[PDB]
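Notes follow the structure.
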Amino acid sequence: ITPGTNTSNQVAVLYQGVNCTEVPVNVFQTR
Amino acid sequence: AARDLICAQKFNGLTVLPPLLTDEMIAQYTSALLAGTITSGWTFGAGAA
Ligand SMILES: *[C@@H]1O[C@H](CO)[C@@H](O)[C@H](O)[C@H]1NC(C)=O
């Protein structure tokens, strides 16, 4: 999830259908 | 002991993304439309209520 590269180079990562307590291979929890 | 068959699709890579609007948001839209229709007839579709 990113804005345009003309704006910034900062991104966010969404792991689909993954509980955060088991995320590894801020932190918010969504549906 | 029994696979629910959603797990087979998930293990083979067939997933389902959630909808953007929740059922609470859909119910809020229907409540807003219903309350506007009851209170103001048809004028809220044109201008203000
Ligand atoms: C992750 O799974 C555990 C399993 O018991 C659950 O208790 C926990 O609430 C889950 N995490 C979130 C953020 O719901």
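Note that chain B is numbered according to Swiss-Prot, with residues 845-893 shown in order.
Looks like electron microscopy, 3.5 Å, at least that's what the header says.
For all residues, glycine too, the Cβ spot is worked out from N, Cα and C.
Taken verbatim from Swiss-Prot:
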type    : residues        : note
VARIANT : B:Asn856 to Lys : In strain: Omicron/BA.1
VARIANT : B:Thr859 to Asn : In strain: Lambda/C.37
VARIANT : B:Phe888 to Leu : In strain: Eta/B.1.525
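Swiss-Prot feature annotations superimposed on the structure.
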residue	record	Cβ neighbours (10 Å)
B:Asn856	variant position	8
B:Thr859	variant position	10
B:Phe888	variant position	15
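In sequence order, the variant positions from B:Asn856, B:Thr859, B:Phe888 that place a Cβ under 8 angstroms from a chain A Cβ are B:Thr859. B:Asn856 (variant position) sits 50 Å from B:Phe888 (variant position), taking the Cα positions as reference. The DSSP secondary structure for B:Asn856 (variant position) is helix.
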